[PDB]
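Here the structure comes first, spelled out in structure tokens, and everything after it is commentary.
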Amino acid sequence: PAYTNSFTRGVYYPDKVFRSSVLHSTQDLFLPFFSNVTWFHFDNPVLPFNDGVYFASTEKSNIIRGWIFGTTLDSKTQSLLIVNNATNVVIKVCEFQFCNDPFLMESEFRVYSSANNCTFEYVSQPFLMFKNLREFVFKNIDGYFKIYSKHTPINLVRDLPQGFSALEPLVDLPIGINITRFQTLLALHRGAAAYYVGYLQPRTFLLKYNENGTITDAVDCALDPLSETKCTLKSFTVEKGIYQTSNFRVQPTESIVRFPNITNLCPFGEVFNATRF
Amino acid sequence: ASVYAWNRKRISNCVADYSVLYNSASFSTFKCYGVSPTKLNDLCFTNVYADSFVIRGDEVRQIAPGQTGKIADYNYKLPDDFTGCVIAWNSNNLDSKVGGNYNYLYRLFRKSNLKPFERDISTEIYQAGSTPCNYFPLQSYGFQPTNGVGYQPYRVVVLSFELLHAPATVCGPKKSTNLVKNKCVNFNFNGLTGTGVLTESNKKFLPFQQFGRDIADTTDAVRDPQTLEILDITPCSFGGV
Amino acid sequence: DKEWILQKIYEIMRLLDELXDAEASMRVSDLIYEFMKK
Amino acid sequence: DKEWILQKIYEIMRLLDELXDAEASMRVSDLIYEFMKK
Ligand SMILES: *[C@@H]1O[C@H](CO)[C@@H](O)[C@H](O)[C@H]1NC(C)=O
Ligand SMILES: *[C@@H]1O[C@H](CO)[C@@H](O)[C@H](O)[C@H]1NC(C)=O
Ligand SMILES: *[C@@H]1O[C@H](CO)[C@@H](O)[C@H](O)[C@H]1NC(C)=O
Ligand SMILES: *[C@@H]1O[C@H](CO)[C@@H](O)[C@H](O)[C@H]1NC(C)=O
Ligand SMILES: *[C@@H]1O[C@H](CO)[C@@H](O)[C@H](O)[C@H]1NC(C)=O
Ligand SMILES: *[C@@H]1O[C@H](CO)[C@@H](O)[C@H](O)[C@H]1NC(C)=O
């Protein structure tokens, strides 16, 4: 199915606050380190959003120039689309329909089904036109729309890298519309690229800030016990010893119920099966 | 956009000054409900749809919830529980022509009442009965620049202040007050507040960090909203004698 | 009964519109409105 | 209604009296005499 492991990419500053060279835990939405992600180049079908996503690219290409989201993905419920045209970006609440192939040397806006009944535009400056990589994630909370990004170098043509980076907000958007699925933004050229998608969960993380205030790297504490302890002692240096960390309950299975033997009585139907009235 | 050419046109994701309008006195018949005028310049929402039409100076005195001059009985009607404002003034300066501006016809009288927010937009030739007199009693305005007092084609606007479950209360800023240093103050930034002396701040932020805390969640480093510069906080001299 | 008289009053004020008063016909229209609602 | 409609339509005939047009003023007053007859 063209799976691949999600090694260490996938953090994002959980909030617009600063701290100075401290440890700091937090519960929010992330992806599990060493989890699976899918990719492709023939064609990329729709994927369901489902509570926060995380996206990446290949190198030596730009054919993919955005994303589109929603729930019913038609003119019924307001939708959205994100692309740029090399000098000024566009963001819509516009009602374009998911074609058999919503896509675009250039076939501009060939995705366009119908520009009808659109309520909010947005124009601004760009993020990106053996090259960089695309490190973006999206989430919808408190009736909001979010964004987190960065622009980082990349090599090793084959597949994802190792190493670890921070992420950055672009700008928050008070759209509020509903989304439950989405679809890549690809095109046909009349080519071989890599999109990457993984889901999110509510796991609690342990974040270390450098001298200046940049997130060097953190550690999730559900992977294995070694990690777990590290978040119940508040450091990266477990001194020799022993620590109980947490507990566990082996749950039940089926919740049987028992009650008296026969439990069938009280002549009721012969009154309705009666003769006359 | 005249009174049978109403357009619920859109205003959102934008902060519009409203109090500069009062001291401007560009309108002349300020009256509204649902909010104190001097308070709307402080709180408001999305859904700022408006209208701008032409009205004979007479009927204005009744533009209201439930009450409305029966001229706009069809042309434009309002309900109660209307959270917004309705302001108006004169337009007989240019919006009037010799011989009368018949360019606009105003609707007259229907077999049935109208309820607010919905109208009847198509040509009306009054029917004396099932069929009309089988001619036209439909009427159009006339506005000579020398018209009377109660018949100045007035200038009129209606404002909408409601909120769906969407975001974006897009309302007036706080004019901005000049900061102070080297004196303990009950400072209050954009929602954040506390006390203390603001002073220099060597600590070097990054371009996306509103404010700062060090450990135990003590608030100690704020980027000023004005110039992105960085400010320090310190609960100042206190204790026990 | 019907609005025949009303229609003729409209015709009167419109002939005055064709005359060139651009105020009198307006008054007449206002009062026609008043009778229709009355 | 009769008093008010009559008062107002007589005001109309008075106005169109002031603005010279005898035939239309007299026609509106003939409808008022119709109110007298109807
Ligand atoms: C990830 O995918 C590989 C194959 O691509 C599979 O062997 C493994 O069980 C998967 N694990 C998870 C957690 O998805
Ligand atoms: C536009 O979409 C909105 C959805 O809120 C709907 O209420 C409205 O009737 C639509 N109008 C047109 C002209 O499509
Ligand atoms: C749509 O939005 C409403 C609230 O805005 C929410 O209750 C609902 O779960 C969302 N999704 C669908 C599929 O309706
Ligand atoms: C911290 O910031 C200073 C000045 O901005 C810079 O010189 C230094 O390189 C930064 N720290 C690291 C580890 O890069
Ligand atoms: C009632 O209990 C007896 C006990 O042996 C059992 O044999 C019988 O099947 C029970 N009846 C029902 C209806 O369960
Ligand atoms: C009447 O008797 C039939 C069987 O002859 C039974 O299936 C039905 O349940 C009885 N009527 C009612 C109302 O239960």
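We're sticking with Swiss-Prot numbering for chain B, so the shown stretch reads 348-481, 489-595, in order.
Each Cβ is built from the backbone N, Cα and C atoms, and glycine gets one as well.
According to Swiss-Prot, the mutagenesis experiment B:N501 to Y carries the annotation: Increased binding affinity to human ACE2. Its Cβ placed at the centre, B:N501 (mutagenesis position) has 20 other Cβ atoms within 10 Å. Secondary structure at B:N501 (mutagenesis position), taken from DSSP and collapsed to helix, strand or coil, is coil.
Swiss-Prot lists B:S373 to P among its natural variants, and the accompanying note reads: In strain: Omicron/BA.1, Omicron/BA.2, Omicron/BA.2.12.1, Omicron/BA.2.75, Omicron/BA.4, Omicron/BA.5, Omicron/BQ.1.1, Omicron/XBB.1.5, Omicron/EG.5.1. Within the same chain, residues at least six positions away from B:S373 (variant position) with a Cβ under 8 Å of its Cβ are B:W436. When secondary structure is read from DSSP and collapsed to three states, B:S373 (variant position) falls in the coil class.
Among the sequence features in Swiss-Prot, the natural variant B:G446 to S is noted as follows: In strain: Omicron/BA.1, Omicron/BA.2.75, Omicron/XBB.1.5, Omicron/EG.5.1. Within 10 Å of the C-beta atom of B:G446 (variant position) sit 15 other C-beta atoms, taking all shown protein chains into account.
In Swiss-Prot, a published natural variant is listed as B:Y453 to F, annotated In strain: B.1.1.298. Counting only residues at least six positions away in the same chain, the Cβ atoms of B:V350, B:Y351, B:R403, B:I418, B:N422, B:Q493, B:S494, B:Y495 sit under 8 Å from the Cβ of B:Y453 (variant position). Secondary structure at B:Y453 (variant position), as computed by DSSP, is strand.
Look at B:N460 (variant position): DSSP puts it in coil. One natural variant catalogued in Swiss-Prot, B:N460 to K, is accompanied by this note: In strain: Omicron/BA.2.75, Omicron/BQ.1.1, Omicron/XBB.1.5, Omicron/EG.5.1.
Looking at Swiss-Prot, the entry for natural variant B:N501 to T says: In strain: 19B/501T.
Swiss-Prot gives this note for the natural variant B:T547 to K: In strain: Omicron/BA.1. Note on B:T547 (variant position): other Cβ atoms within 10 Å of its Cβ, all shown chains, come to 10.
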Quiz item: Compared by Cα position, which of the recorded positions B:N460, B:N501, B:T547 is the closest one to B:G446 (variant position)?
Solution: B:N501
Quiz item: Near B:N460 (variant position), which residues of its chain come within a Cβ-Cβ distance under 8 Å, counting only those 6 or more away in sequence?
Solution: B:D420
Practice problem: Check each of the variant positions B:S373, B:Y453, B:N460, B:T547 and report back the ones whose Cβ is under 8 Å from some Cβ of chain C. | Solution: none
